[PDB]
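Participant: One structure, pasted below without further comment.
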Amino acid sequence: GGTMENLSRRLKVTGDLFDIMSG
Amino acid sequence: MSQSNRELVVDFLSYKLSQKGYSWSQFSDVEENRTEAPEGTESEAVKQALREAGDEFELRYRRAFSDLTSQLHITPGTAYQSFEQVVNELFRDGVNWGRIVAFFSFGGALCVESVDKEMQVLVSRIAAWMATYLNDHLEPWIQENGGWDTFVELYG
């Protein structure tokens, strides 16, 4: 219950830092 | 532009698992046959960026929020849910490269956790959940913001 939700949160932030649009 | 996204799913998952000490073809079937383009292939470069991106992605997460395999919790009856749950909330706020980098990172991570636990078969199961979501859930977003060419342009 309190594993996947927290996990996604961590992946989410990492995404913002490693996302960008193009170039 | 978009030829065999599955190859990208099988590759990343096979690579990460290969780094943990697991073999893809050992229990993946790859729904065809382990081959993967040699070099100089378009799709080939795609996996290259996914491997480089996932590496940097999982690294930051590993350095900040520690690894992933040593946190989650999948079982023979909650693997498809654990994945859908993290992928749902992850792409709920809005799809995007960062969300896809994690999508692939979680996929390979789950496989390693499932294999380490007692569900090597889940590797291929997740392989279909990830690929399917990739081609059916976020694929449109891919070609939307440039596609694998952009992801490769940002990471490559």
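We number chain A the same way Swiss-Prot does; the residues here are 106-128, in that order.
According to its header, the structure was obtained by solution NMR.
For all residues, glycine too, the Cβ spot is worked out from N, Cα and C.
So Swiss-Prot lists these for the protein:
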MUTAGEN   A:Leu112 to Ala  Weakly decreases interaction with MUHV-4 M11, greatly decreases interaction with BCL2L1 isoform Bcl-X(L)
MUTAGEN   A:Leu116 to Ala  Decreases interaction with BCL2L1 isoform Bcl-X(L)
MUTAGEN   A:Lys117 to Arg  Does not affect ubiquitination by the DCX(AMBRA1) complex
MUTAGEN   A:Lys117 to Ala  Weakly decreases interaction with MUHV-4 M11, greatly decreases interaction with BCL2L1 isoform Bcl-X(L)
MUTAGEN   A:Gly120 to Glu  Decreases interaction with MUHV-4 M11, disrupts interaction with BCL2L1 isoform Bcl-X(L)
MUTAGEN   A:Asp121 to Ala  No effect on interaction with MUHV-4 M11, disrupts interaction with BCL2L1 isoform Bcl-X(L)
MUTAGEN   A:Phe123 to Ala  Weakly decreases interaction with MUHV-4 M11, disrupts interaction with BCL2 and decreases interaction with BCL2L1 isoform Bcl-X(L). Reduces interaction with BCL2L10
Participant: Tell me, by DSSP, whether A:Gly120 (mutagenesis position) is helix, strand or coil?
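Facilitator: Its secondary structure by DSSP: helix.
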Participant: Could you measure between A:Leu112 (mutagenesis position) and A:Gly120 (mutagenesis position) for me? Cα positions, answer in whole angstrom.
Facilitator: 12
Participant: To the nearest whole angstrom, what is the C-alpha distance linking A:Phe123 (mutagenesis position) and A:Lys117 (mutagenesis position)?
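Facilitator: So the alpha carbons of A:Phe123 (mutagenesis position) and A:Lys117 (mutagenesis position) sit roughly 10 Å from each other.
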Participant: Using a 10 Å radius around each Cβ and all protein chains in view, which of these mutagenesis positions has the most neighbours: A:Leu112, A:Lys117, A:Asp121?
Facilitator: A:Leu112
Participant: So what sits near A:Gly120 (mutagenesis position) in its own chain, CB-to-CB under 8 Å and at least six residues off in sequence?
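Facilitator: The answer is none.
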Participant: Take the Cβ of A:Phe123 (mutagenesis position) and count every other Cβ within 10 Å, whichever protein chain it belongs to.
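Facilitator: A count of 21.
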Participant: At a 10 Å cut-off from the C-beta of A:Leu116 (mutagenesis position), count the other C-beta atoms across all protein chains.
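Facilitator: Cβ-Cβ neighbours of A:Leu116 (mutagenesis position) within 10 Å number 26.
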